[PDB]
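Peer 1: One structure, pasted below without further comment.
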Amino acid sequence: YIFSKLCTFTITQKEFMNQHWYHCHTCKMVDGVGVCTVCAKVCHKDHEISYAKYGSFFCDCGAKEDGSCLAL
Ligand SMILES: [Zn+2]
Ligand SMILES: [Zn+2]
Ligand SMILES: [Zn+2]
């Protein structure tokens with residue numbers, strides 16, 4: 001995919017690609033909902049996060065329609 005340092009939603013939109021992603025128990029982003037590597041570091045700093053898996057995914061942090069993601 002393209003080079004970017006931002007949230008991978010930048011790359012995927014609501015289509016999917018293989019990537020590492022995380023759960024956030026603080027934000028109740030669990031099961032099939034989670035966050036990309038950038039958002040885990042930035043938007044969820046000091047939250048209770050955990051590794052989910054590597055697989056087909058788009059970032060639900062970047063996808064939040066209120067624009068609260070800090071990683072574009
Ligand atoms: Zn993200
Ligand atoms: Zn969180
Ligand atoms: Zn984010």
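One-based numbering along the chain as shown.
When the header is checked for method, it gives X-ray crystallography, 1.6 Å.
Backbone N, Cα and C define each Cβ position, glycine as well.
Sharing the feature lines straight out of Swiss-Prot:
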type	residues	note
BINDING	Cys7, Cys36, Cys39, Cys59	Zn(2+) 1 binding site
MUTAGEN	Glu15 to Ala (Swiss-Prot position 1670)	Does not affect ability to recognize type-2 N-degrons
MUTAGEN	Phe16 to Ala or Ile (Swiss-Prot position 1671)	Does not recognize type-2 N-degrons
BINDING	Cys24, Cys27, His44, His47	Zn(2+) 2 binding site
BINDING	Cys39, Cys43, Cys61, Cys69	Zn(2+) 3 binding site
MUTAGEN	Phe57 to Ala (Swiss-Prot position 1712)	Reduced but not abolished ability to recognize type-2 N-degrons
MUTAGEN	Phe58 to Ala or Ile (Swiss-Prot position 1713)	Does not recognize type-2 N-degrons
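Burial and contacts for the listed features, if you can.
Peer 2: Non-local contacts of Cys39 (Zn(2+) 1 binding site) by the CB criterion (under 8 A, 6+ apart in sequence, same chain) comprise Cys7, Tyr22, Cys59, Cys61, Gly62, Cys69, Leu70, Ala71. In the three-state DSSP scheme, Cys39 (Zn(2+) 1 binding site) falls into the helix class.
In the three-state DSSP classification, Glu15 (mutagenesis position) falls within coil.
Neighbours of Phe16 (mutagenesis position), defined as other CB atoms within 10 A of its CB across all chains, total 11.
Following the DSSP three-state reduction, the secondary structure of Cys24 (Zn(2+) 2 binding site) is strand.
Secondary structure from DSSP puts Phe57 (mutagenesis position) in a beta strand.
Other C-beta atoms found within 10 angstroms of the C-beta of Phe58 (mutagenesis position) number 20, with every protein chain shown included.
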Peer 1: Please report the Cα separation of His44 (Zn(2+) 2 binding site) and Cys36 (Zn(2+) 1 binding site) in Å, rounded to an integer.
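Peer 2: Just about 10 Å between their Cα atoms.
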Peer 1: If you compare CA-to-CA distances from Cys27 (Zn(2+) 2 binding site) to each of the recorded positions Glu15, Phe16, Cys36, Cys43, which comes out shortest?
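Peer 2: Out of the listed candidates, the nearest Cα belongs to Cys43.
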